[PDB]
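Visitor: The structure is given below, and queries will be raised subsequently.
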Amino acid sequence: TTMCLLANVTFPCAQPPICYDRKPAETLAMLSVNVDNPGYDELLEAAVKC
Amino acid sequence: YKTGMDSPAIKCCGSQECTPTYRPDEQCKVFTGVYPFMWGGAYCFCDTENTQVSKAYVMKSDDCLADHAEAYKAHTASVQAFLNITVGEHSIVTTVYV
Amino acid sequence: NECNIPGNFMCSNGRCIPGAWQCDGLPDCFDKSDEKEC
Amino acid sequence: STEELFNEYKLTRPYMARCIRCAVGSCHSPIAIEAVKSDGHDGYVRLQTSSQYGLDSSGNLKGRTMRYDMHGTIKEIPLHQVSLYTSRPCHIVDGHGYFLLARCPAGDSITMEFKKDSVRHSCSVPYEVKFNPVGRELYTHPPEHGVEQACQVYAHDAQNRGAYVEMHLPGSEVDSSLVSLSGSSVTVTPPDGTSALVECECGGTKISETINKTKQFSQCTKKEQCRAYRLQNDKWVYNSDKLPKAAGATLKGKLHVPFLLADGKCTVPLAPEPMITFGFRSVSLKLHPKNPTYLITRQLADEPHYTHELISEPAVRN
Amino acid sequence: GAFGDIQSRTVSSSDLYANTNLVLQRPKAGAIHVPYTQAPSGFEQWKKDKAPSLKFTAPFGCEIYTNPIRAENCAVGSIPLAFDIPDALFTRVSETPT
Ligand SMILES: [Ca+2]
């Protein structure tokens, strides 16, 4: 399993707290810090859709 | 290969520095005396003492997976035959190792 | 069947159109076989 | 499931970059060209441009469109207005994100152009485009009939595979349609829903970030001394060398690239059958190539004495 | 400029050696770009030259294949054989025609 990061909150990468159709730049900042991640594609395709 | 290039760091009436990243063949150089233009006019107001940093590195191409060449070393081969033996009208077909 | 090029969708007549043209709201294959089951 | 594919270039915007050959001279173009890749076999190239494809002017999905950047305001046209050519005209197949797929002939340049009302846009780049045949018969246009070798062409769908490019903060795109004169001073008018910042040199060292306000400044007489930048915290760009960058770690994510080089099947020609004359320990070969054809011979002994020859004329080999 | 100017240890090694003669150049006065000058792809230059495969040049008429690297049907040498035959197979004389 793989846990992603926005703060010290290790949320599951398939279940993000935010989506781009709600927030313009907070999703991009969440993707900013999590580039070095093997589950980045999971966080990616989950972080688009609600 | 695929020469990747970072965007030029521009400071107006300043001076940049070279911060390396240890990327493969990562060249970096700081250029002084630069008056750059954007589409919406000039970028600085200073004539001289401006600074642009070029940074380039080599990464491998996007089609590396399906289009690549494997360099090997070979030694001490192994011979292996598909015989079809019949001894007294009793036939087998067996991969024998020789 | 299958096209010779991997990114292509095969129509009714065997015409291979690109795979992003299937279910797009625009008819490209004869008798709209890109617009049958969407 | 195309909407799952298109949803990552929704995070991005088209931009303008420097093209060296425009319709008249050297300009800043909305259709600038970053790279041309031509390593698939039967004439398919993959352009990475400074425009975006498959999305509308908002961010939603329209089918066959080019989305570009015209001095900040994002515009759009249908895809059948855009044409490109190397030596002969090329044929645009599809587009996805910053990437375009065309069926091109061989040539030493790429030129993309579209036509607006009375403005013609163009961008020529000195990027070599080659044509790669399959097999031992060197054609220039793919044939009508033959046999089928395996090949490697750029795939026509936009399927997510394991190859990425790197996206970043757009930097401070400076503007000068913002700054204007008052009757006695300098006036900066940032656009609505967009924050500008102003650097001047008319007092000592002056700097400000302003929001949504026609904000004048005293002690500045001429508007040559003030540069009004523009800011967009959202809306990624590509890591281009034709753009300036932001301040601090710069990185915001990575996107997949469409139309990768996949294994396929390609039709290759079949040369006319050689006319073979036999003799005592000797074989004569009459050869009439239609287009240039490799003849490769070897002997089945401890010294092969292999012969390798491109033959393009009617020839007799003994 | 030749074969192996990129050397990735495996396909997904994420640590590649690169010696591609990259040299950064000074940008043109009034333009934001990163100008470089490097030797061309040695893999492409290897593909342009490419003395023909071992499929066409191998002695004794071998048939080189790919997914296991192997040769086929090389008409060279000779296979010796050992037969350990049990005594039950030896039929007597008068149970066969003569
Ligand atoms: Ca359709």
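By the numbers in Swiss-Prot, the shown part of chain C spans 27-64.
The backbone N, Cα and C atoms fix where each Cβ goes, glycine too.
According to Swiss-Prot, the protein has these features:
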- C:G33 to D: Loss of infection by Venezuelan equine encephalitis virus (MUTAGEN)
- C:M36 to T: Loss of infection by Venezuelan equine encephalitis virus (MUTAGEN)
- C:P44 to R: Loss of infection by Venezuelan equine encephalitis virus (MUTAGEN)
- C:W47 to G or I: Complete loss of interaction with Venezuelan equine encephalitis virus/VEEV spike proteins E1 (MUTAGEN)
- C:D57 to G: Complete loss of interaction with Venezuelan equine encephalitis virus/VEEV spike proteins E1 (MUTAGEN)
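Describe the structural surroundings of these features, if you would.
Guide: Sequence-distant contacts of C:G33 (mutagenesis position), defined as residues of its own chain at least six apart whose C-beta falls under 8 angstroms from its C-beta, comprise C:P44, C:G45.
The Cβ neighbour count for C:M36 (mutagenesis position), using a 10 Å radius and every protein chain shown, is 16.
In the three-state DSSP scheme, C:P44 (mutagenesis position) falls into the strand class.
Shown in sequence order, C:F35, C:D54, C:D60 are the residues of the chain, 6+ apart in sequence, with a C-beta less than 8 angstroms from the C-beta of C:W47 (mutagenesis position).
There are 11 other CB atoms within 10 A of the CB of C:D57 (mutagenesis position), with all protein chains counted. In the three-state DSSP classification, C:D57 (mutagenesis position) falls within a helix.
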Visitor: Check the mutagenesis positions C:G33, C:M36, C:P44, C:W47, C:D57 for any whose Cβ is under 6 angstroms from an atom of ligand 1, and report them in sequence order.
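Guide: Those mutagenesis positions that pass the cut-off, since their Cβ is under 6 Å from ligand 1, are C:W47.
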Visitor: Please report how many Å separate the Cα atom of C:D57 (mutagenesis position) from that of C:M36 (mutagenesis position), as a whole number.
Guide: 13
Visitor: Checking interface proximity: list the mutagenesis positions among C:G33, C:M36, C:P44, C:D57 whose CB sits under 8 Å from a chain D CB, in sequence order.
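Guide: Near chain D, the qualifying mutagenesis positions are C:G33, C:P44.
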Visitor: Taking the Cβ of C:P44 (mutagenesis position) as the centre, how many other Cβ atoms fall within a 10 Å radius?
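Guide: Excluding its own Cβ, the number within 10 Å is 21.
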